[PDB]
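*Asks:* Let me begin by handing over the structure; questions about it come next.
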Amino acid sequence: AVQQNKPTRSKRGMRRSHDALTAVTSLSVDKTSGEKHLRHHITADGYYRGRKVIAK
Amino acid sequence: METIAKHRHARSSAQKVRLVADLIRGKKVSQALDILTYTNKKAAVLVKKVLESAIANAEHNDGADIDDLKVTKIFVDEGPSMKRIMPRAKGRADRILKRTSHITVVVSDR
Amino acid sequence: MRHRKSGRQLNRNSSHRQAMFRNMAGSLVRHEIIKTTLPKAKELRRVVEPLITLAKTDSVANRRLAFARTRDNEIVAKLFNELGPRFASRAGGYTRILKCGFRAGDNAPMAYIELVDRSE
Amino acid sequence: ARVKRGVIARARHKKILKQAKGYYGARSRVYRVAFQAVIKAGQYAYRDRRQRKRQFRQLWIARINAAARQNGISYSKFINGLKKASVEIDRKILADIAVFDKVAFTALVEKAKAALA
RNA sequence: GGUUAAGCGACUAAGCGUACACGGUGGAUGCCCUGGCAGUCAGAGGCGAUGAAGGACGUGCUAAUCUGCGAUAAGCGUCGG
RNA sequence: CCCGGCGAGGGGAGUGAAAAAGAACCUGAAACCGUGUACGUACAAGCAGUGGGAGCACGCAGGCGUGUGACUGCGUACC
RNA sequence: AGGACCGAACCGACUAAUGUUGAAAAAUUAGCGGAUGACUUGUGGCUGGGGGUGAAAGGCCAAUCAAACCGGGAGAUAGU
RNA sequence: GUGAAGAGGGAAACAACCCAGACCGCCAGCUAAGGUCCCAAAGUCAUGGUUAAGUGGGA
RNA sequence: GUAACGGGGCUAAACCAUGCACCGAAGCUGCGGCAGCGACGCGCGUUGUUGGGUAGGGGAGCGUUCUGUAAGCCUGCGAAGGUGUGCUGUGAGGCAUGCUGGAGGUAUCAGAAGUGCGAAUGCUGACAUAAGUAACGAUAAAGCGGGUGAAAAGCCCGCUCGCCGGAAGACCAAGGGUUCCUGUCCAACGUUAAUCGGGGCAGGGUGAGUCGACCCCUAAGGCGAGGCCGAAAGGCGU
RNA sequence: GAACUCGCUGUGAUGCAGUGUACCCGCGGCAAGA
């Protein structure tokens, strides 16, 4: 369980090589409002596919 | 004209904020805001306000146009640590680092 | 494994799950639109839509069967008086799910689940 | 009077760290590791100042052997012939001639062939 | 010039290494001294039942602590500066 | 004055010889953590250096200098 | 009537697992024993270190006990 | 005699065997042990024999 | 796991004998340099010889802080310190200089030491490593609407659901000492966020002839006028 | 202690010699060795 030798910063960096998350590829544009929204999610202003789905 | 905005003594370890910062390094300011709005990490809301302040600083203080700015430099430095004592089993005491960070964003037209 | 199995545990036991959807089913009928996690909104379809079908045939047996599964005479009344006749000509698909971002406290994916008509 | 002992130690440590530039990881940053690495690098430098003239003699011999083989004579016979011809060109020049001017090298081989008879 | 075949062949860096530049962290070093330390020379060698040493509480235009003071309470009289 | 939550924090402006003297305040080392630039590195085995050494980048009549170090000889950490 | 019987509170800690950088510097869970007595408990008091106390374990005496803790002799004496 | 307190070269590696005892520098020369087909610097050198067992290269 | 030629492989590239070459060390020679010792000619010129080295002995030096030299000298035209670079000494070092720094420094020669360390015991602070890994403290349980807000799974309101009910409810003593109530705030604290809090800040709040203490009375026991004991300290006791 | 941290055989072994094998970096496991 205990480590014979301290991992060096080089190996520390390599393990973190896969820790970077993914950026937002690109967003869609609502047909009516034109606001940018997540694909297949309703807009922050309650629009989705040209319909006022929710209040506010 | 490069414009700088900083958030010093932010309550987050530099490791966590760097994950978000690397997403927007070199991006256009318009694209950077989109990426940060849809990143589901606490560091994203921290980085957003620093980046939004830099854009505002460039406009009001430097006259730059928002349509030209891109994030030339963004880095997170380790800030001073607040050291706390947490009691462990059998009377042993461990010290917990309430790590902070310095978030710096530089936006310029070039 | 779970080859061909249906239903989500949702980190709850059977008694807690059954109560939680009984509560949430009543809320959906009451307000016609609620906000909840996307996994729960998808499992709620399997509880509320079968209730609406019972409302299509109004009988004492059906109202007692709907009361057993909802234990709210207020909701049973609305089921057979408003939703039943409203979805009489609709074959299934009485509910709609809309994704609406992520919860702040735990980053859970959220979704609105609403009845199709909503008198609008 | 009190003497603060850090200053001379710090200056001595800086010299070692300045000599350990380029080394890998802790060997270039940590004095405890840098000091041993810097000392050992000196031993190798002393050791390899001797190997250097060994290694170049091997190189000179290897090329002279190749060039001599190009003219129908082994290195052993070529050197023996040159000595009998009272030719005092060393291996360094022989390797220089063999690579740069193969015509002058053939003249030496022909002269070596003569002294052998 | 084109095609085919054979041979050879750079441009990648997810990360890491070295070097340099610029930072962050940290508080070493230098500089500083209303603090100490060790002496020499003097002074005084006691304070207290006329209530001591040491405290508690209070005392301001004062919310707290320090200093001073003691229901006359950051002070009163008097004589000098 | 500006961004922000009538925040934290920052960017201007202003004060000052100096704000990289801004109160987390003289000087500000090292470990440690980053960003940038140059070079190397994804068919290559071990105290990671040393001798030889190509190429690349940069600084200087054609080689030298600084950084890097493909490949190769030698090489049982220190106490 | 009972140092009687079964059994909660209460007292104990026989058993097993979990825990063992623990939730806990000895606990939890499930069983187990006692449970009107040589029982158990609140409050105050007394016994002090080669001494006290001990239904007796070289046990306990402030998480320290085959001789408590603190200060002093004392910067004691002592090795590869 | 070697080492302890002596490195270098040789014996694949080598603690004590063989050669030899490092003032420093040189991209100069001749040798010691041991070697000269390739790894790997130098003879696929010359002459006369022996071995057929891969003996050589543990018995 | 070939592994009992170092390997490839070899019919010699095996073994024996003879010869001439060649390779091969920090050995020898060559060229340059340094030092020790002895010769000489005048510290200086040549010369001979030596120069592996632990414990140890002997010789010659460098640097650090401080004192006199010093009411001198250097220094805001930039001191010490910090950080680079160059030159220089066999070396410990020294000098010069760029940037930083913003006021002290100290030549020379003598003198005095809290005078030189990577690993005696260690001690103090800071920072890594594992590692953004383990863990997030009882498996009684949450769901939704509205409100507030920059932000709501956790706060408030409401409706359902669930848990305790010889307790996980109610009231006290011991102990604590403002944690009570209201407003306001979210840096830190709360194992997450927090608008919430036993957190921060301000203000308010504890009313007794009958409750309790005090008070009267005594128990175990404590002190103890005289007194008994002891040299005293003190021990015992009416 | 620092790591650019394979196996085998030999030698008094991730690290020596010889030889074999192995693109770089993570993730979840198993516990033979450290």
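Heads up, the Cβ atoms here are built off N, Cα and C, so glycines get one too.
In case it's useful when we look at the structure, here is the feature table from Swiss-Prot:
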| type | residues | note |
| --- | --- | --- |
| BINDING | B:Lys90 | L-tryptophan binding site |
| MUTAGEN | B:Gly91 to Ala, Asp or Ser | Abolishes translation elongation arrest of SecM |
| MUTAGEN | B:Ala93 to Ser, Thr or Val | Abolishes translation elongation arrest of SecM |
| VARIANT | B:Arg8 to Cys | In strain: SK1048; decreases translational rate, tRNA binding and subunit association at 44 degrees Celsius; does not alter 23S rRNA or uL4 interactions; not erythromycin resistant |
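Quick one: where do these features end up spatially?
*Replies:* Within the same chain, no residue at least 6 positions away in sequence has its Cβ under 8 Å from that of B:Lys90 (L-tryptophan binding site).
Counting only residues at least six positions away in the same chain, no Cβ atom sits under 8 Å from the Cβ of B:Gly91 (mutagenesis position). In the three-state DSSP reading, B:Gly91 (mutagenesis position) counts as helix.
Taking the Cβ of B:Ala93 (mutagenesis position) as centre and 10 Å as the limit, one finds 8 other Cβ atoms among all the protein chains shown.
Neighbour count (other Cβ atoms within 10 Å of the Cβ, all protein chains): 12 for B:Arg8 (variant position).
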*Asks:* Whole-number Å only: compute the distance from the Cα of B:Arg8 (variant position) to the Cα of B:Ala93 (mutagenesis position).
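*Replies:* Cα-Cα distance, B:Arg8 (variant position) to B:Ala93 (mutagenesis position): 30 Å.
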